[PDB]
Amino acid sequence: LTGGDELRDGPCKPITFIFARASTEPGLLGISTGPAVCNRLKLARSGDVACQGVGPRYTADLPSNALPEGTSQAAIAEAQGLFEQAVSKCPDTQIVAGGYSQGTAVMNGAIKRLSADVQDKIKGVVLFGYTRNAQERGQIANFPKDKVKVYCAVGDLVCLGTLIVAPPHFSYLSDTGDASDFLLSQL
């Protein structure tokens, strides 16, 4: 009945969407792009999607953006554990994933650390306002470029190797349909 913990709650679904929210967002999926994409996936594949947010160890606090990899080690470990848990708990699931702002740093840090076998189960990843875009040359490290789509709005300065938050950083509602479409196409 409540959202964002559907991998931990079970039952397994054919599609598991794992999402890391932006700094300051409450809850597991957050309150912006994470639910927007989750809900689009559920409309397109009714009854086939589990949405799982990265939390609560990932606290989405502002200061963590300045740490080496752009988020906390705890957040990266939590996300990495959820990818591993999807594959072991639900061997038939196909994973799609995403993040927003700091959550994109969580995704990059976690996915780059996964084995090839678990990476192969992750069919697509959408990154809105990717805070590691410059640092990672527009992809996730140690993971295929063609499985990632980055949404960096014009003038969203966090994609330029800064932590400056400007208005285009909040313009991603208009990209959530494209993002859902990309994830569905990868599935």
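Here chain A follows Swiss-Prot for its numbers: 26-212, in order, are the residues you see.
If you're wondering, the header gives X-ray crystallography, 1.6 Å.
Using N, Cα and C of the backbone, Cβ positions are placed for all residues, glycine too.
Lifted from Swiss-Prot, the feature list:
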MUTAGEN   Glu31 to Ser  Reduces the affinity for hydrophobin rolA
ACT_SITE  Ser126  active site, nucleophile
MUTAGEN   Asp142 to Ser  Reduces the affinity for hydrophobin rolA
MUTAGEN   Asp171 to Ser  Reduces the affinity for hydrophobin rolA
ACT_SITE  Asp181  active site
ACT_SITE  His194  active site, proton donor/acceptor
From the Cα of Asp171 (mutagenesis position) across to the Cα of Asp142 (mutagenesis position), what is the distance in angstrom?
17
Which residue, out of the recorded positions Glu31, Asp171, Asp181, shows the minimum number of other Cβ atoms inside 10 Å of its Cβ in this structure?
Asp171
For a quick check of understanding: among the recorded positions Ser126, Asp142, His194, which residue's Cβ has the most other Cβ atoms within 10 Å?
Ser126
I need the nearest neighbour of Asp171 (mutagenesis position) among the recorded positions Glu31, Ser126, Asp181, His194, using C-alpha distances.
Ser126
Just to be sure I understand: of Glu31, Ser126, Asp181, which recorded positions have a C-alpha no more than 10 angstroms from the C-alpha of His194 (active site, proton donor/acceptor)?
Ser126, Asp181
Please report the Cα separation of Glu31 (mutagenesis position) and the residue listed as 'active site' in Å, rounded to an integer.
31
What's the CA-CA gap between the residue listed as 'active site' and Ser126 (active site, nucleophile) in angstrom, rounded?
10
Can you tell me the three-state DSSP label for the residue listed as 'active site, nucleophile'?
coil
